[PDB]
Structure formats: structure tokens, C-alpha cells
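Enquirer: Shown below is the structure under consideration.
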Amino acid sequence: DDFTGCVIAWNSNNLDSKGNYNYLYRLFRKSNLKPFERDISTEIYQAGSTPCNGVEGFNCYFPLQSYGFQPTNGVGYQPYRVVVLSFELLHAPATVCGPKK
Amino acid sequence: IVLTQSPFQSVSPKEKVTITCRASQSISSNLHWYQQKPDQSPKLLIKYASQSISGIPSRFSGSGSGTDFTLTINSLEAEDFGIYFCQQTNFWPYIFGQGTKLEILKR
Amino acid sequence: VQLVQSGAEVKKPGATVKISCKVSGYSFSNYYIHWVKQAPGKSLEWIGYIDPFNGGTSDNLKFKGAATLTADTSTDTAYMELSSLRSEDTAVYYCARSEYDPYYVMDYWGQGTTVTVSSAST
């Protein structure tokens, strides 16, 4: 909520599309990520108190999932490469500066 | 990432007119058509380049092929014609058509 | 369904105009607002989009008024502050209801705000 910077979209359906299932997403996780934190977990998503133990079972889930990219993808189905500029705005040295006059 | 329209089209009632929206380089399959009456807020005719917002005449259709997006009107009425706009989708600035004033003859 | 703008603003060039787009008839927080400029007798020109929940003000770079789109969530009113005014900024400024998801439709708008930027006073 305190991030100062970017969110920027563009269609990579013109490029990233194939069949590319390497593209992936976290469909479910048990909390929100901390500021700028990532969740790398390939761990089993555990729905019941029955431990899955690294195999599939009743409501045994791998939480991360993939987007099948269908080269007929439309505006709702197109991937958007998206970028976000982290910065604190002020209170630290100029790293990215402005083009000074 | 800028789009091109024909500045003017003159047609007659019942005749079919097609106004083009021609975007440079890549295009986005969404587009938005607007009928601006003189001195009045343009109103969205065509959404996604394939659909009408509700209440808009069935003679108002849209499409796209290649880099062009058409504003296609079938069977005009002398009430219908107005200034027409297409809106680029995505690619940063929604770059609106230069505008097309439609004339209908036969009055 | 209802977007009502502050009236015409006549300034000297270089001065500042801020224009209110007052939402009613729908949910403000569920819709971005597009801000659309029509120069008199000229085409539709989109200065930026804003977010109700955030400072979601993108800016087109064709002209530059040091513009910032502020949305007042209590009154559901997005402002467009257009500074560094120029005689060409003279135009009818529409605000346009935008989707909150990344789909961009402006179905319904303000009534438009003429701004006459000139050294000529009213």
C-alpha cells in the first residue's frame, strides 16, 4: 500500500504466446505477500488435516498453476508483461536522477 | 501507436457507410467508437470493436482487420449522422480518432 | 450515470485551472475516470486516467500542464489540475467514466468544461 512507483501493461500475446505452460501463477496462498516480498513455494497446498506428504490425494493441491497461452488469445486472454518501479521517492541519494537542466 | 481516420464521409439515407480507424504498427483488438453531436459529449457506439453499449442502433457496427478498425453504419437516417471517433486501446495514450464528420445527403 | 463538471475556467496563460468531475449515479471506487480534452473544432484528446482508490493518474505526453488527477472519494469527484496553461489548452475538458479493471471503456462522461486560456479577459 506504500509503494511509490509503477504498474505498466502491454500485450505480450504478440510475443510471449506460444504452447507456453512455463508461465505460471500462484492461484492460492494462505496470506498476502509482505511489501515487495515473493512466494516461491512449490510446497503442497494442504486443504485437509490429512498430510499429503509430497504426493497427490484428496484435495491435495500444488498451489502454483500455469496459464495455457492459446495463440488465438484475445484481449481478455492476452498476457501483459507488467513492470513496477520501486523507489522511496526522496530521503536517499540520486541513483536514477532527473536529466538536470 | 497512433491511429488514422478519414476526416469525412458523405452518404445518402439507407446506403451503407464504413469509416476506418487505422492504427500505426500494432493494433489492439479492443476499440471504441464515438458519435459526437455538435457541441455535445461524444457517446460510445462500439465497445471491444465488436459490440454496442445498450440502446445503440443496430445499424451501428464495428470491426477490425489488420491495422484498420471500421465504423460501419448500414441504412442511415438523416437523424443519424454525426462526428465519429475511434479510441485506441492499451499502448499507453488512448489515441482518439482525428474524428469523422458524417454527412447524409438527400435532404 | 452522472458526471458533473465545474464550469468554464478562463485564465491567463501560465496560470492554473483545476476542474472537478463530480460522480453520481454509480460507484466511484469501482471505476477509473478518463479525462478527455477536445480542442475547439479539434479531435478528442485524452489527458490521463485516474484511480478512485489510488493516485492512479497516467498522463499522456502530447502537451504538458504539470497535470495531476486527484479524486475526492468522499465526494466521488476527480479533479484535473491543468497548470502552465497555454492558449492552445483552450478546449472542452471531458471527464470520462473508466473501468477499474484494465479494460478501457468510457460509456458515460461529464458535460465538458470549456477553458479559455488567453491574456484576453472575459
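Numbering, chain A: per Swiss-Prot, residues 427-444, 447-529 in sequence.
If you check the header, you will see the structure was determined by electron microscopy, 3.4 Å.
Placed from the backbone N, Cα and C atoms, the Cβ positions cover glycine too.
Straight out of Swiss-Prot:
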- A:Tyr453 to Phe: Decreased HLA binding to NF9 epitope. Increased binding affinity to human ACE2 (MUTAGEN)
- A:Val483 to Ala: Increased resistance to neutralizing antibodies (MUTAGEN)
- A:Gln493 to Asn: Reduced host ACE2-binding affinity in vitro (MUTAGEN)
- A:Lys444 to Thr: In strain: Omicron/BQ.1.1 (VARIANT)
- A:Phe456 to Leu: In strain: Omicron/EG.5.1 (VARIANT)
- A:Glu484 to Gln: In strain: Kappa/B.1.617.1 (VARIANT)
- A:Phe486 to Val: In strain: Omicron/BA.4, Omicron/BA.5, Omicron/BQ.1.1 (VARIANT)
- A:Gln498 to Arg: In strain: Omicron/BA.1, Omicron/BA.2, Omicron/BA.2.12.1, Omicron/BA.2.75, Omicron/BA.4, Omicron/BA.5, Omicron/BQ.1.1, Omicron/XBB.1.5, Omicron/EG.5.1 (VARIANT)
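Give me the lay of the land around each of these features.
Expert: Counting only residues at least six positions away in the same chain, the Cβ atoms of A:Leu492, A:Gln493, A:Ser494, A:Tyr495 sit under 8 Å from the Cβ of A:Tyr453 (mutagenesis position).
Counting Cβ atoms from all protein chains shown, A:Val483 (mutagenesis position) has 7 others lying within 10 Å of its own Cβ.
Neighbour density for A:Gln493 (mutagenesis position): within 10 A of its CB lie 12 other CB atoms from the protein chains shown.
In the three-state DSSP classification, A:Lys444 (variant position) falls within coil. With a cut-off of 8 Å between CB atoms and residues at least 6 apart in sequence, the same chain places A:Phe497, A:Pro499 near A:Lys444 (variant position), listed in sequence order.
Under the DSSP three-state reduction, A:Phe456 (variant position) is assigned to coil, being neither helix nor strand. Counted within 10 Å of its Cβ, the other Cβ atoms near A:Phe456 (variant position) come to 12, all protein chains included.
Note on A:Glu484 (variant position): other Cβ atoms within 10 Å of its Cβ, all shown chains, come to 10. In this structure, A:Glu484 (variant position) belongs to neither helix nor strand by DSSP; it is coil.
Neighbour list (A:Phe486 (variant position), Cβ cut-off 8 Å, at least 6 residues apart, same chain): A:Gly476, A:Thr478.
Annotation note: A:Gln498 (variant position) sits in a coil segment as assigned by DSSP.
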Enquirer: What is the number of other Cβ atoms found within 10 Å of the Cβ of A:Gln498 (variant position)?
Expert: 12
Enquirer: Fill in the CA-CA distance, A:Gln498 (variant position) to A:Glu484 (variant position), as an integer in Å.
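Expert: Pair distance, Cα basis, whole Å: 27 Å.
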Enquirer: Using Cα coordinates, what distance in whole Å links A:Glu484 (variant position) and A:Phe456 (variant position)?
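Expert: Distance (Cα to Cα, whole Å): 16 Å.
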Enquirer: What's the CA to CA span in angstrom from A:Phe456 (variant position) over to A:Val483 (mutagenesis position)?
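Expert: If we compare the Cα positions of A:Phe456 (variant position) and A:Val483 (mutagenesis position), the gap is 18 Å.
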